[PDB]
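Q: Before anything else, here's the structure in question.
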Amino acid sequence: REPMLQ
Amino acid sequence: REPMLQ
Amino acid sequence: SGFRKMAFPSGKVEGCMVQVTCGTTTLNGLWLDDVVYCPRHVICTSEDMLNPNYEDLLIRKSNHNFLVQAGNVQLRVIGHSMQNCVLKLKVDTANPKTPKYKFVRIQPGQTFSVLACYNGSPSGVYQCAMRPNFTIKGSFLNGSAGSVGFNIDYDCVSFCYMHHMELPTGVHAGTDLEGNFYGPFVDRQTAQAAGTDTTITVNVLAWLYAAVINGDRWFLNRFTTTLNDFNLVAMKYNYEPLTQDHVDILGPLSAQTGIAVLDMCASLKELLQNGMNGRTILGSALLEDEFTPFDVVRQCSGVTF
Amino acid sequence: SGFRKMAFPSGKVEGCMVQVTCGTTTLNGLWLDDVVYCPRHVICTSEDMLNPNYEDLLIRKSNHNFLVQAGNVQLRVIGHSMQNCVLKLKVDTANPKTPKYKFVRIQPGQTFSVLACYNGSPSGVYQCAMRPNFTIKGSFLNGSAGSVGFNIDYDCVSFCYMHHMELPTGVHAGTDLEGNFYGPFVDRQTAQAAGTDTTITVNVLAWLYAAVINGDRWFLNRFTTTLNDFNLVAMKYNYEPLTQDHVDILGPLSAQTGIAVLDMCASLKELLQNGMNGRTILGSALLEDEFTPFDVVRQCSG
């Protein structure tokens, strides 16, 4: 998956 | 051990 | 993503905590409107804790015998009465920090947050469940009595527990906010023991649903089961039998995931009979039973207070 | 008695949480005195998340592009700057409920309380440890960025974490309050992965001591070990080397229980080489490593 900025 | 009122 | 044992924010309850000193002993009270709720054994000395006659210890005390401090301010007690196992100390000042609140008596298998307090100062917050045997697996030291357990619904604090004692096995017992003990215990240092406990099946099932929501699903299988056939397995492993209300309560999670409750019971059956074989679920090697279905939905949807 | 994952009371931090919106993206800010600290990726659109140049994005912003809401009140932003990966929005009113506080950068192995928040409002609190690989194992959804981690001593809140992002394996990453990330991570959605992790040996030992204080003793044994013999086994199981500073920090718990640190190491050695045989310690079938020695002393009796 991609990293996710939350 | 006896019950302890805290 | 992720799934943690999460407590409610404690801010609204912190402002209700006060210290009650009745001579030499000190414990915590809960200040709502113009009443301070505290365990009655604040009036005892250590020589009285065995078999106190609370009615006779009370009459020796008058209003001025109760020292109530809310931080840097002292609250004048202008009245005192006993309701079951709590005292109600009327004060001359209604707590300006009183939240919207309810007093509720909870059922075994339901959870709540505890704000552990000492000398009227909060010290910690953690999540508990009322065990089927009516004890709670808390963390409490001498002086913690009067700490409270609660849930929040929107902006309303539902107080369900006030702490009173520790049992010989290291578990804990207390009352609702009307002073009635959970379970058959008494605020006495006589011989007492918690009865047999069981695992809260419907909570284990909710937690397995939480696992699936979060992508932890190795325990899913192509099998199914009837409720009665599952409950035979449940009792074999000292799990609470599943009643169809439990099944109903799991309805929202089953609909969210598309996994029939009885199919998830089939996964739980295989877990009980074959263990986890060194695998983990949501980071745990044991089957966690202190998340309710409401807890799961609350966390996984980001509800705020 | 008893032993639980215990967070600090969250009230003082609840009173500092605000919502920050720049365009269509919203997250949380921390409002202390007249400054609001928040993650810089609040200036990004959903397309600026892959490889943002934050300098470019920020210079294109004005003060009025930042909407700050404290409860149902709008705070006026009157100045902004970027410090590493956080923004500092100066507002026109100081938070009147600002607690005594400090900013600290914690060490892998230390713990803190997280107040998970959405739209400037709190959802819940839980304990986290900073893993050796600079991740934390939290419970964070979109919108949670800007939630903070902290420790409370007396009534001084030591802020040590601000949440930014979720890595692919589902662990979480963020910065200190000065905007420097914990770990080699960057606030972009380019490919990244957490490094290999290890178990925090000193914390497992502290947790064993907690069990002894709470009357669990089945794992104790008559054996002893040297620090070097123990560390040879430790490495074999992905455990951090135990140092003399770690032995020293376990002093109080050793004294209270009367079990030498190296005797507890022998206990842990036998647990690692033989497992637990379906038994449990403090309600856990795994060796817990997210309690510090300080967490044990704070919770347990003396």
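Chain C is numbered as in Swiss-Prot; shown residues: 3264-3568, in order.
The deposited model was determined using X-ray crystallography, 1.8 Å.
In case you wondered, yes, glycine gets a Cβ from its N, Cα and C as well.
Feature table excerpt (Swiss-Prot):
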type	residues	note
ACT_SITE	C:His3304	active site, for 3CL-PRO activity
VARIANT	C:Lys3353 to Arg	In strain: Beta/B.1.351
VARIANT	C:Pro3395 to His	In strain: Omicron/BA.1, Omicron/BA.2, Omicron/BA.2.12.1, Omicron/BA.2.75, Omicron/BA.4, Omicron/BA.5, Omicron/BQ.1.1, Omicron/XBB.1.5, Omicron/EG.5.1
VARIANT	C:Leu3468 to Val	In strain: Zeta/P.2
Q: State the Cα to Cα distance, in Å, between C:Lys3353 (variant position) and the residue listed as 'active site, for 3CL-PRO activity', rounded to an integer.
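A: Per the Cα atoms, C:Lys3353 (variant position) and the residue listed as 'active site, for 3CL-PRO activity' stand 17 Å apart.
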Q: My understanding is the cutoff is Cβ-Cβ under 8 Å with a sequence separation of 6 or more in the same chain; which residues meet that for C:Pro3395 (variant position)?
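A: Those within reach of C:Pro3395 (variant position), by Cβ under 8 Å and sequence separation of 6 or more, are C:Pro3371, C:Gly3372, C:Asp3460, C:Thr3461, C:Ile3463, C:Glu3503.
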Q: Select from the variant positions C:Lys3353, C:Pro3395, C:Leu3468: which have any Cβ-Cβ contact with chain B shorter than 8 Å?
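A: Cβ contacts with B: none found.
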Q: Given the recorded positions C:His3304, C:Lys3353, C:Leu3468, which one's Cβ is surrounded by the fewest other Cβ atoms within 10 Å?
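A: Counting other Cβ atoms within 10 Å of each of the recorded positions C:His3304, C:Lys3353, C:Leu3468 gives the minimum at C:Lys3353.
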Q: At the level of the C-alpha atoms, what whole-angstrom distance separates the residue listed as 'active site, for 3CL-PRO activity' and C:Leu3468 (variant position)?
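A: Each residue's Cα considered, the residue listed as 'active site, for 3CL-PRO activity' and C:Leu3468 (variant position) end up 39 Å apart.
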Q: In DSSP terms, helix, strand or coil for C:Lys3353 (variant position)?
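A: It is in a strand.
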Q: Once the DSSP letters are reduced so that anything not helix or strand counts as coil, what is C:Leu3468 (variant position)?
A: helix
Q: Provide the three-state secondary structure of the residue listed as 'active site, for 3CL-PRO activity' computed with DSSP.
A: helix
